Amino acid sequence: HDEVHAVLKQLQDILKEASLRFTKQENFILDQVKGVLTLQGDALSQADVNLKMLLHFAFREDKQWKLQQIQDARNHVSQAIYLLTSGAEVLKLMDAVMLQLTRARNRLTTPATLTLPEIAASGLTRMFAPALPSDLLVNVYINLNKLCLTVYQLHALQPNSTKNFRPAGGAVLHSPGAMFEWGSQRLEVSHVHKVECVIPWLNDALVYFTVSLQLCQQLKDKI
């Protein structure tokens, strides 16, 4: 059997192209909310958010917000390459490479489950100039190939309220009516505005992962 080395070469070529995707388009335009986000590798370098009530919020231009899903995916790809560039032996190599690839895909596919207090306390909240008002939260994450911006409008519970208060748990996206404690207040999500844009090089990366995983499984099956 010699096809093992051919497969290892094809994997190295593909994954190096995939790695190049993480290291063209940078500016992305994201109905109630209009965003202009600049994405450089794993760094959200600028975020120009306009909410229709237009309230305008922007990052301070010094600072950048890292998207952990992209950084992690990048490191998984880099490690798949390292495993390659460094019978049952072939199968163990294939399992280790496929493990890195499936982790890279999963990190892009599965954004964090956060509580509303976690969103409010995130450094992302404090990225904005001028500061967000107390009745607005901003969340940003990657959903497979999409850059996703969520803006939550909040409403405090009124005095002598008849409403039942049950604190929301964690969620990727919270629904209107979700409630949480913040400081001396109990707040309800009144509105959820979600805008998203496809990131072409992320889609390219995902396709490369799919191809690579298929090539690994093909080789495993021949042994």
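Note that chain A carries Swiss-Prot numbering, so the residues on display, from first to last, are 24-46, 57-63, 69-91, 97-129, 139-275.
Determined by X-ray crystallography, 2.0 Å, according to the entry header.
Every residue gets a Cβ built from N, Cα and C, even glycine.
Listed in Swiss-Prot is the mutagenesis experiment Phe261 to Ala, annotated as follows: Decreased protein stability. For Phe261 (mutagenesis position), the count of additional Cβ atoms within 10 Å of its Cβ stands at 26 [all protein chains shown].
According to DSSP, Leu271 (mutagenesis position) sits within a helical segment. The annotation that Swiss-Prot gives for the mutagenesis experiment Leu271 to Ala reads: Decreased protein stability.
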One should report the C-alpha separation between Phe261 (mutagenesis position) and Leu271 (mutagenesis position), rounded to whole angstrom, as 15
For the deposited structure, the Cα atoms bordering the 10-residue gap, namely those of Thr46 and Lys57, are apart by a whole number of Å, specifically 10
Across all chains shown, how many C-beta atoms besides its own are within 10 angstroms of the C-beta of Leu271 (mutagenesis position)?
22
Deposited-model gap closure distance - 5 residues unmodelled, Cα of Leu63 to Cα of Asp69, Å:
9
